[PDB]
Amino acid sequence: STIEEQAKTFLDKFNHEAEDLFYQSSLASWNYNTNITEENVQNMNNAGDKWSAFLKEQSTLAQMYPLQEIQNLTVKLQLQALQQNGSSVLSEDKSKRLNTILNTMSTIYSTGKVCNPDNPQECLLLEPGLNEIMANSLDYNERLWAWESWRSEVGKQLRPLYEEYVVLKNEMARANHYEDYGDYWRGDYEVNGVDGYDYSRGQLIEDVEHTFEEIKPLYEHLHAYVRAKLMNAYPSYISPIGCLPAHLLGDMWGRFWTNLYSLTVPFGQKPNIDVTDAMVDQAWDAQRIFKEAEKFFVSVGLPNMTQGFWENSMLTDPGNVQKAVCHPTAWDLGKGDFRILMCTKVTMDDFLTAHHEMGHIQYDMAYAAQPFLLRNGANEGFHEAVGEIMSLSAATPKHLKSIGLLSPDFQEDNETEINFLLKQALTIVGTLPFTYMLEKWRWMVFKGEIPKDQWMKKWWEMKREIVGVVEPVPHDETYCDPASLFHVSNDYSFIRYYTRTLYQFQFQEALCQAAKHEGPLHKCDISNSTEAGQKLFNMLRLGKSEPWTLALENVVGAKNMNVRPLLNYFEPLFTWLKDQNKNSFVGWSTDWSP
């Protein structure tokens, strides 16, 4: 009757009871998302409160168990995830202050308004109408003024509560035997106590810096090409030695540049692939979309699953008979029950999101044999990365010709592939250095090393020199615009997106070099190749039971990370850029001032 058997039965009973509570809460949340009612709100609110009290009780009861007296890696890992501190040293006043700070900075930013001029009635909200006039607009002055008006009423109210949140989270990290809030955030990105595969939290910082200095010249070259296109798009607005304007990147912060594509068309004579009208003349629907996704997945090698799931997921427009959202979302409810939720329309992006959802749910049901605490990915970014690679790999026209989505009369040329790679760079590698500098600024902020009052131009100046974007108007100390974004306002990290990009690139390279494919890396197919399917499935079943380095090793063969997937995937586009826009000025200079 050693302590290991008591830990085993405690873990089992916690897994069962938490599985029941999680199943009830997820079921209530799902049927509330399909049918919005206040009684359902009370239902999963009571369920979530009871589950939170239960997890606190299980953690406190597991605090008795010695974490150094377990030799099995699985039981040690599950006790480590169960013996977390959370509120080990936390005053109740400090806890409610933290909660009120979180709620206030969420509610103020979420309910932000740009209603300065004219009558105070015509107020455009941030989500529906602001991004239209920041991204799909022509007036430089309107974009500048709207961005300034958005930052002005947000930064001053968002700065000191965010700084107090930084201070209190630093105090909690110190009280929880950690360095800082980033160190608590780097704890998941840490492989220690494992022989052979050893990783440090600062090794993640080193990897971030290494990947950024590896991707610096290609990003400089694409910035040069974008500025060269903007010279023709905007006559006499951007100096050649100057950097890009802040509001010219589509988004207010500069997240995605897919909106900045009509000005950056390489060739109007090359048609991209399009099966949406081919879908229309084929007259396919939501169930046909799901059947095509399943056909693609069994072409990869993943087996079919439950027939009661398809009727359990409502896919078309819910209508006004019951209030329901239209965001495509997955539901891993627990013990053998999954749902998807969207309103399906006839768009190609609906097919992309459906493939993304099926990749998510396939990875969900992969680790069903693992316990409820281990019923996740290796870390947070892995799930989004593995959804994204199934999302992108479905846009291969040879698959569409094999399944009849694309007619065989259409053909793929070099220039169309170059345009597709340029769009992919606008989506994938365009957001990579922005995610890098956001992650770096957030890490210096949450580490509590840089002064709070040194931010007169600091975020401005390494926006100018690190990514080559200059603000059009200076801002004072009360502004916290890099801290004013959606993810920082609700404390959603950005290391997850960087690691997702890295993992999806390495996984894409591994599957393209593994599934008997030779040639250009953006012409990568995985149909009629089950070796890649079983190589994936070897890592699908692992779940959270193993360190992430072991998960990468068992599916790639390497123990580290390299940017060679990015070079392999973007090599034709890199060569086309190198003989296209090398003649213009390449890079950026920080000497330009407003």
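Residue numbering for chain A follows Swiss-Prot; the residues present correspond to positions 19-612, in that order.
Quick check of the header: electron microscopy, 3.9 Å.
Placement of Cβ uses the backbone N, Cα and C atoms for every residue, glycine included.
Under its mutagenesis annotations, Swiss-Prot gives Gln24 to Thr the following note: Increases slightly the interaction with RBD domain of SARS-CoV-2 spike protein. Here Swiss-Prot notes a mutagenesis experiment, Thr27 to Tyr, with the remark: Increases slightly the interaction with RBD domain of SARS-CoV-2 spike protein. In sACE2.v2.2; increases interaction with RBD domain of SARS-CoV-2 spike protein; when associated with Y-330 and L-386. For the mutagenesis of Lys31 to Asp, Swiss-Prot gives this note: Abolishes interaction with SARS-CoV spike glycoprotein. The structure shown keeps the original residue. For the mutagenesis result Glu37 to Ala, the note given in Swiss-Prot is No effect on interaction with SARS-CoV spike glycoprotein. Under the heading of mutagenesis, Swiss-Prot lists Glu110 to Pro and annotates it as follows: No effect on interaction with SARS-CoV spike glycoprotein. Under the heading chloride binding site, Swiss-Prot lists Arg169, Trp477, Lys481, citing experimental evidence as support. Recorded in Swiss-Prot as a mutagenesis result, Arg273 to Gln carries the remark: Complete loss of enzyme activity. Does not affect amino acid transport activity of SLC6A19. Residues or ranges marked as substrate binding site by Swiss-Prot: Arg273, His345, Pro346, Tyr515. Under the heading of mutagenesis, Swiss-Prot lists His345 to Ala and annotates it as follows: Complete loss of enzyme activity. One mutagenesis experiment named in Swiss-Prot is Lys353 to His, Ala or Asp, and its note says Abolishes interaction with SARS-CoV spike glycoprotein. For the mutagenesis result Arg357 to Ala, the note given in Swiss-Prot is Strongly inhibits interaction with SARS-CoV spike glycoprotein. Marked as Zn(2+) binding site by Swiss-Prot: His374, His378, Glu402. Under its mutagenesis entries, Swiss-Prot includes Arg393 to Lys with the note: Increases very slightly the interaction with RBD domain of SARS-CoV-2 spike protein. Summarising the annotation, Swiss-Prot assigns active site, proton donor to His505 and lists sequence analysis as the type of evidence. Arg518 to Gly appears in Swiss-Prot as a mutagenesis experiment; the accompanying note says: Increases very slightly the interaction with RBD domain of SARS-CoV-2 spike protein.
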Using Cα positions only, nearest of the recorded positions to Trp477 (chloride binding site) (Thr27, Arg273, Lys353, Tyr515): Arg273
Three-state secondary structure, which DSSP defines for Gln24 (mutagenesis position): helix
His378 (Zn(2+) binding site) versus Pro346 (substrate binding site) - Cα distance in angstrom: 11
Shortest C-alpha distance to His378 (Zn(2+) binding site) - which of the recorded positions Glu110, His505, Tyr515, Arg518: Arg518
DSSP-derived class (H/G/I helix, E/B strand, else coil) of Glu37 (mutagenesis position): helix
Extra residues within 8 Å (Cβ to Cβ centroid of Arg169, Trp477, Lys481), chloride: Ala264, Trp478, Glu489, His493, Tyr497, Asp499, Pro500
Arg169, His374, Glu402, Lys481, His505 screened against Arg518 (mutagenesis position), Cα within 10 Å - retained recorded positions: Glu402
Spatial neighbours of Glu402 (Zn(2+) binding site), counting only the recorded positions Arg273, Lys353, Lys481, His505 and Cα distances within 10 Å: none
Inter-residue Cα distance where the pair is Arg169 (chloride binding site) and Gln24 (mutagenesis position), in Å: 55
Distance [Cα-Cα, Å, rounded] between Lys481 (chloride binding site) and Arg273 (mutagenesis position): 13
Euclidean distance between Cα atoms of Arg169 (chloride binding site) and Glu110 (mutagenesis position), Å: 33
Other CB atoms, at most 10 A from the CB of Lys481 (chloride binding site): 24
Residue among recorded positions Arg169, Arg273, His345, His374, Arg393 with Cα closest to the Cα of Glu37 (mutagenesis position): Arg393
CB within-chain contacts under 8 A for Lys353 (mutagenesis position), separation at least 6: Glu37, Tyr41
Any further residue of that chain within 8 Å (Cβ to the Cβ centroid of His374, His378, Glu402) of the recorded Zn(2+) site: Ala348, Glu375, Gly377, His401, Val404, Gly405, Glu406, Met408, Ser409
Residue, out of the recorded positions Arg169, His345, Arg357, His378, whose Cβ gathers the largest set of other Cβ atoms within 10 Å: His378
